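Peer 1: Right, I'll just put the structure down here and ask away after.
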Amino acid sequence: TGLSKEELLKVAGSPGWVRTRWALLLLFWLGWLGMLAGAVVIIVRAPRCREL
Amino acid sequence: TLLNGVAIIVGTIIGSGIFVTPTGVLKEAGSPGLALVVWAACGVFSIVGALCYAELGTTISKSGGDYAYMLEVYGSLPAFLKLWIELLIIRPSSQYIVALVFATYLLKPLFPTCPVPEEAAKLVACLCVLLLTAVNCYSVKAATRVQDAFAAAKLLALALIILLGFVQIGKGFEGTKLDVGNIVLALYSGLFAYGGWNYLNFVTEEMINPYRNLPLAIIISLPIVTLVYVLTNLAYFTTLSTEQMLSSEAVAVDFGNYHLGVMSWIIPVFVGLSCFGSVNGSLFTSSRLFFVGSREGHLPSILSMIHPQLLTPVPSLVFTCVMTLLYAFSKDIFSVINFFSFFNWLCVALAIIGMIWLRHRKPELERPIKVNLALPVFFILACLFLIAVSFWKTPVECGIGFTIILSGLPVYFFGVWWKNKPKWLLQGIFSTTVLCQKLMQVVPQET
Ligand SMILES: CC(C)CCC[C@@H](C)[C@H]1CC[C@H]2[C@@H]3CC=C4C[C@@H](O)CC[C@]4(C)[C@H]3CC[C@]12C
Ligand SMILES: CC(C)CCC[C@@H](C)[C@H]1CC[C@H]2[C@@H]3CC=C4C[C@@H](O)CC[C@]4(C)[C@H]3CC[C@]12C
Ligand SMILES: CC(C)CCC[C@@H](C)[C@H]1CC[C@H]2[C@@H]3CC=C4C[C@@H](O)CC[C@]4(C)[C@H]3CC[C@]12C
């Protein structure tokens, strides 16, 4: 069911989907490093506990 | 041999919940003496649960977990509602809980006294679930090695807490609440740590050959788990005050900060790695339910598919992942444990009710294991007891959960039972499907 392997191996035309899938894979790691930077900002600017 | 069977099941059951839930049972049981009794009671409930699943895991034997049994006992709508509950409630919420315990323990050494900032705990929980989603998408050959390793850290951290507890005694109680309401939330918090046996217990039958030896592996192993859980709680109670253990979101780091001096590099690391292993394991083992649920025709055809250069089940991981990441909208970790527990035990109720209804409806169906009816007729009532109290002790969590269940009836009719005939609708469904296929580069599995 759906489009099979034997079709999809030629539907991946490089100017469209291959460049698109490169862009989304970069956007994920850019966005996850964004979320890592966001978490590191919160941990740096949150107020540290007073020592006992 | 049976002795090596127990070493597979005990390492499967022990989990990461033991690093969350001590604070949970203590908050509801009020004082240590009753918290240890609840840990034992959770053990005994798991022994009765596991042997009923030794029966279902050998009578019906169909692959894919509880859904595979629901197809025989109920079919049709109740089988889809099990799959829908398990993919939108159970498997998301237990991943988020373990991803968040990871996050609090990884952060807690930067916040030794004051509570770790929730807005940061939730981002670092998310960073863990996305990173392990990416690793499971890129390579089963890598994500297997990530599972093989950190199962050692799980037991290393948990044994270290006990041996530190023993030297604390070598150098060296009332039960202040007793409301049935709270004691069901104590039982939910304690039962969470045992919560492996309904998913995987049948795996041991592929190496322990006689069917009467599978009950022996259960009956030997779950007392060993109960012993470890009681001993770790004694390690806390012989080191920490009730007024400390209720204040800390990561209780083993308090205990580690007391004894070790090198504290930062030990309990936070070894417990953290155990939870990084447990999030990884829940992703890696998820695909089975999507393959089965789409093969048996309940679940959309795209979620079956695989990325053919890497043989990894990309659309099923991405759906698993995004459901886990929405639980970041929840308020508190023990809110989500209550929520998970209600629907988990309500699913186990439907399964064990089903087993007795099946023993009535189709007698002597060649059962390799046949437990005494005296066990299920207590156990079904114990599932009902937990649920029946929880309807009124925790109404709002059940309300949003039953709102999820009732939202399954539309997609059952539209997706499976009504089989809506319009050709424009079918071409729209097809267009949506091939868009995803082209945008993820994914293909069907070999039928
Ligand atoms: C919406 C679907 C597609 C999921 C993909 C989007 C991801 C990146 C979203 C989903 C839910 C989001 C989280 C939801 C809530 C919170 C709590 C808040 O105090 C800080 C941000 C944080 C922790 C968000 C971070 C980003 C997040 C994880
Ligand atoms: C699963 C992955 C993504 C977890 C990542 C957790 C991140 C947010 C944590 C782990 C270790 C942390 C760092 C450890 C120590 C310090 C020194 C302190 O003076 C400032 C914060 C800083 C610099 C932390 C920033 C946040 C940090 C990088
Ligand atoms: C087919 C797919 C796309 C369906 C998506 C359903 C999503 C939006 C649902 C299913 C389960 C839901 C969660 C169930 C429980 C709670 C606890 C509550 O106190 C806050 C909201 C929160 C955290 C919900 C957020 C939304 C949620 C993640």
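Numbering of chain A is taken from Swiss-Prot, so the residues present carry the numbers 162-213, in order.
Determination method: electron microscopy, 3.7 Å.
For all residues, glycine too, the Cβ spot is worked out from N, Cα and C.
One mutagenesis experiment catalogued in Swiss-Prot, A:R182 to A, E, K or L, is accompanied by this note: Strongly decreased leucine transport activity. Record note (Swiss-Prot), mutagenesis A:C210 to S: Abolishes dimerization, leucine uptake and interaction with beta-1 integrins. The unchanged residue is displayed.
Distances, neighbours, how buried they are, the whole picture for these features please.
Peer 2: Every protein chain considered, the tally of other Cβ atoms within 10 Å of the Cβ of A:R182 (mutagenesis position) stands at 15.
Of all the Cβ atoms in the protein chains shown, 13 others lie within 10 Å of the Cβ of A:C210 (mutagenesis position).
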Peer 1: Expressed to the nearest Å, what is the distance separating A:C210 (mutagenesis position) and A:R182 (mutagenesis position) at their Cα atoms?
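Peer 2: Cα-Cα, rounded: 45 Å.
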Peer 1: Reduce the DSSP letter at A:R182 (mutagenesis position) to three states and note it down.
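Peer 2: The three-state answer is helix.
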